[PDB]
Protein chains: 2
Amino acid sequence: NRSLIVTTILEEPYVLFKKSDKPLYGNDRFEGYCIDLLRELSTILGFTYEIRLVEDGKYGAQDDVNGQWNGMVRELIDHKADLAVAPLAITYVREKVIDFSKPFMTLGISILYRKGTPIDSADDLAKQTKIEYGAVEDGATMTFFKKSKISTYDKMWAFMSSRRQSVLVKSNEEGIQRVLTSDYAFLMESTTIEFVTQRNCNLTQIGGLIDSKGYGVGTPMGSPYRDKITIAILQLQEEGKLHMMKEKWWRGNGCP
Amino acid sequence: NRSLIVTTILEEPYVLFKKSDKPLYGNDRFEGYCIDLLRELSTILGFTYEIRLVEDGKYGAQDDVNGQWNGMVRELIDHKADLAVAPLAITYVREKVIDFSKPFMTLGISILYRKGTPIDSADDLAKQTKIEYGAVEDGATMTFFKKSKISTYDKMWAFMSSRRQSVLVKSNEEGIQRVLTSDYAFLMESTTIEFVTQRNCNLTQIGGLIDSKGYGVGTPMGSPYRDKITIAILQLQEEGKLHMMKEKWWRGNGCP
Ligand SMILES: N[C@@H](C[C@@H](C/C=C/c1ccc(/N=N/c2ccccc2)cc1)C(=O)O)C(=O)O
Ligand SMILES: [Cl-]
């Protein structure tokens with residue numbers, strides 16, 4: 001029964017500040033899917049924890065000049081947190097430097113856009129330059145296009161790469177706003193798209209999932225929590241609890 | 001330098017004997033998704049191997065009286081195999097006794113039924129009695145329904161259980177043939193449903209995934225290969241190689 005430090009990041013509906021008229025204290029300031037998941041994990045494993053929002057505000061990417069990591073990944077590497085419980089994508093490059101639990105949610109990159117247009121796939125966007133499109137700078141989604149040898153997606157990356165300053169945004173809050181107020185398609189993880197489209201009733205996911213990945217709890221390399229967390233996740237999945245938590249948090253405010 | 005012993009089991013289209021007019025020897029006698037996966041893994045990690053078909057023809061379950069395991073899971077526990085490369089579901093009870101890689105495929109229980117009807121979900125079946133529905137008796141799909149506390153799945157279990165002589169079958173093939181000839185829906189893994197619907201143009205999956213689980217490569221607890229194989233699988237996913245393999249082994253002769 002250690003007391004752990006858990007790093008996480010603000011992103012609805014995984015983690016948000018709980019609405020209140022007066023200051024809330026400590027872990028009580030937060031709510032969301034990942035907050036509920038962290039509570040269920042602590043019940044099973046028997047630990048208390050302090051939630052600390054990641055200090056530099058980032059998920060985790062590697063500086064290609066100096067090799068250094070940032071974000072929640074770096075916090076784990078440096079043993080500044082015990083666990084990262086967030087919508088943090090399990091990717092090849094990250095799994096090499098930290099230990100992820102098995103996934104608690106499965107998803108893929110897709111496209112956020114306006115409802116009734118001729119666009120129907122990544123190919124449709126890749127073909128033309130008239131409708132702009134991008135992703136959040138330095139997330140797994142942007143990293144995917146940058147590294148992809150796949151035809152359409154190297155082509156999409158050229159468009160993005162040569163327009164880094166315009167089409168790449170700094171957050172999801174900013175991407176969504178750009179979709180809503182300009183002619184722009186936002187490349188984004190499908191779970192987040194599904195939350196957005198149950199709120200902004202004039203937006204939609206375009207096409208299928210472009211790839212496949214999961215979110216996992218991050219731990220430092222070698223951590224004894226990693227396997228215990230994987231086993232607790234499997235228990236919660238088999239009890240129906242992960243599904244119930246997803247329904248709780250994605251229950252859109254009634255989108256006609 | 002030591003070759004690995006890989007336990008597996010015959011299961012279409014994951015592992016089958018290859019039909020060929022040309023002489024085949026040893027491992028080359030097998031083909032399938034899991035064989036292609038093993039070959040990619042051995043190229044990436046640089047190991048040689050011998051494929052062996054599991055002695056008791058089982059994936060792996062624990063005896064409810066004496067606590068002993070069988071199947072491929074037992075071969076890993078006893079250190080008789082280094083890897084199990086098969087569509088072995090990553091479950092809580094198994095993950096406690098062996099080390100699974102991360103999933104190479106993610107799936108769930110779903111519903112096989114004919115096209116063209118107003119039936120659109122599990123709930124549509126649950127609240128009627130005209131259309132019969134069932135599953136393989138004593139299979140993982142049945143286990144789910146029996147333990148679920150969800151209202152819809154509870155009704156479904158009560159129906160299937162009480163009507164077991166009428167609606168449960170001994171094999172997927174008996175259930176599929178029944179969907180084709182009679183007013184009957186069949187519950188099984190979505191991977192199997194996809195294989196079927198690619199070959200039976202008059203059939204479809206109804207609704208989405210009822211639960212969520214992954215197939216993973218098994219290794220003995222503590223194996224140094226587990227994390228390596230995880231990292232190779234993530235590389236293959238990101239390169240689009242696992243998607244290409246899935247398409248190769250699942251695609252049928254096309255349907256309008
Ligand atoms: N979930 C993905 C990240 C996800 C999208 C969002 C990435 C993102 C990256 C950095 C980020 N940073 N926000 C701040 C905010 C304030 C200060 C510094 C940074 C905000 C969002 C994606 O679709 O790629 C991952 O795990 O990398
Ligand atoms: Cl793992």
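These residue numbers are counts, starting from 1, taken along the chain as shown.
Quick reminder: no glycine exception, Cβ is built from N, Cα and C everywhere.
If you look up Swiss-Prot, you'll see B:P87, B:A89, B:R94, B:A140, B:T141, B:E189 marked as L-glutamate binding site, on the strength of experimental evidence. A helical conformation is recorded for B:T141 (L-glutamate binding site) in the three-state DSSP classification.
Swiss-Prot documents B:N202 to Q (Swiss-Prot position 751) as a published mutagenesis change and attaches the note Loss of glycosylation. On its own chain, B:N202 (mutagenesis position) has B:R114, B:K115, B:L180 as residues at least 6 apart in sequence with a Cβ closer than 8 Å to its own Cβ.
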Is it possible to get the count of other C-beta atoms within 10 angstroms of the C-beta of B:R94 (L-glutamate binding site)?
23
Sort out for me which one of B:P87, B:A89, B:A140 has the most neighbouring CB atoms within 10 A, since those are the binding-site residues we care about.
B:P87
Here the 10 Å Cβ neighbour count for B:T141 (L-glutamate binding site) comes out at 24
Return the residues near B:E189 (L-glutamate binding site), defined as same-chain residues 6+ apart in sequence whose C-beta is under 8 angstroms from its C-beta, sorted by sequence, else 'none'.
B:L107, B:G108, B:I109, B:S110, B:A140, B:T141
